[PDB]
Amino acid sequence: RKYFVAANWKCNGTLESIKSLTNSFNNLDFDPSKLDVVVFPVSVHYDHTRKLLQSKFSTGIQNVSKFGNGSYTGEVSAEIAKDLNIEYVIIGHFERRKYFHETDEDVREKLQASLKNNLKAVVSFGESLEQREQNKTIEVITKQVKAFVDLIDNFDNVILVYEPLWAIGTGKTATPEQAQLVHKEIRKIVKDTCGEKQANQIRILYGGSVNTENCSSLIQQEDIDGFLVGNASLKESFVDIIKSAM
């Protein structure tokens, strides 16, 4: 298991601010055969971003269509991404499930499209504060992971991300012990449905207010293999979060 650190810029950036930020990220000396680091700019920033980042950084887009090419105004198909040599996609992010009504079935259809078209997928899921307070966290996560887990065929090319919804953008980070408990269950699902070797190969990242202060204690946990990072990835100090995985 290679550790994996991903910057989700969400809906942020200007041409100038991406030049300044990618310059800082390029100054970090790391070996991309030892750690995957991926940046996810806004779609219209993808070209600018890929041009500026050195190739040690992988790139991807923040969403991909559940449909293939055709009459889907506004959508970007996995086929189109493949032809732009876009390497990664994020699927299942809380913001898409929340504001745009994306369902588990949408997530399954997007992963199917992504794998069919040679895209690697960062697939996110997690329980709300209400579900956690009803003591339903593992049941929720188990249902969300089983919505798509049978589609995975190469266990290096799908990366799972546990982001409890209450930790996203709030500063209320899960503790390393809370994250680990859930990651151990996610890995156990993959073991059950896919086999032990596959479960030991797959990366399971944590996300939900990861920052420079708390990242080392999270990644030290046995079943936490890196991070999907939102607000902290817009800052030049994001390099220190990469360093925690080095």
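Using the numbering of Swiss-Prot, the residues shown for chain A are 3-248, in order.
Cβ coordinates are placed from backbone N, Cα and C, and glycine is handled just like the others.
As annotated by Swiss-Prot, active site, electrophile applies to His95. A 10 Å cutoff on Cβ-Cβ distances gives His95 (active site, electrophile) a total of 27 other Cβ atoms nearby, all chains included.
Other C-beta atoms found within 10 angstroms of the C-beta of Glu165 (active site, proton acceptor) number 27, with every protein chain shown included. If you look up Swiss-Prot, you'll see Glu165 marked as active site, proton acceptor, on the strength of sequence analysis.
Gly232 (D-glyceraldehyde 3-phosphate binding site) counts 24 other C-beta atoms within 10 Å of its own C-beta, drawing on all protein chains shown. Sequence annotations record features per position, and here Swiss-Prot assigns D-glyceraldehyde 3-phosphate binding site to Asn10, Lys12, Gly171, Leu230, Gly232, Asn233 based on experimental evidence.
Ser73 (mutagenesis position) falls outside any helix or strand according to DSSP and counts as coil. Of all the Cβ atoms in the protein chains shown, 6 others lie within 10 Å of the Cβ of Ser73 (mutagenesis position). Experimental mutagenesis is annotated in Swiss-Prot for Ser73 to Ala, with the remark: 3-fold decrease in substrate affinity; when associated with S-96.
Cβ neighbour count for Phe96 (mutagenesis position) (all protein chains, 10 Å cutoff from its Cβ): 21. One mutagenesis experiment named in Swiss-Prot is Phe96 to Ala, and its note says 2-fold decrease in substrate affinity.
Among the mutagenesis results in Swiss-Prot, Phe96 to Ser has the note: 5.5-fold decrease in substrate affinity. 3-fold decrease in substrate affinity; when associated with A-73 or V-167. The residue drawn here is the original one.
One entry in Swiss-Prot concerns the mutagenesis experiment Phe96 to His. Its note says: 6.7-fold decrease in substrate affinity.
Neighbouring residues of the recorded D-glyceraldehyde 3-phosphate site, listed in sequence order and excluding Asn10, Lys12, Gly171, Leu230, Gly232, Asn233, comprise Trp11, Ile170, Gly209, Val231, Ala234, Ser235 (Cβ within 8 Å of the Cβ centroid). Take the CB of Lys12 (D-glyceraldehyde 3-phosphate binding site) and look out to 10 A: across all protein chains shown you find 18 other CB atoms. Separating the Cα atoms of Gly232 (D-glyceraldehyde 3-phosphate binding site) and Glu165 (active site, proton acceptor) is a whole-number distance of 11 Å. In three-state terms derived from DSSP, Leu230 (D-glyceraldehyde 3-phosphate binding site) belongs to an extended strand segment. For the binding-site residues given as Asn10, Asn233, the lowest number of other CB atoms within 10 Å of the residue's CB is seen at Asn233.
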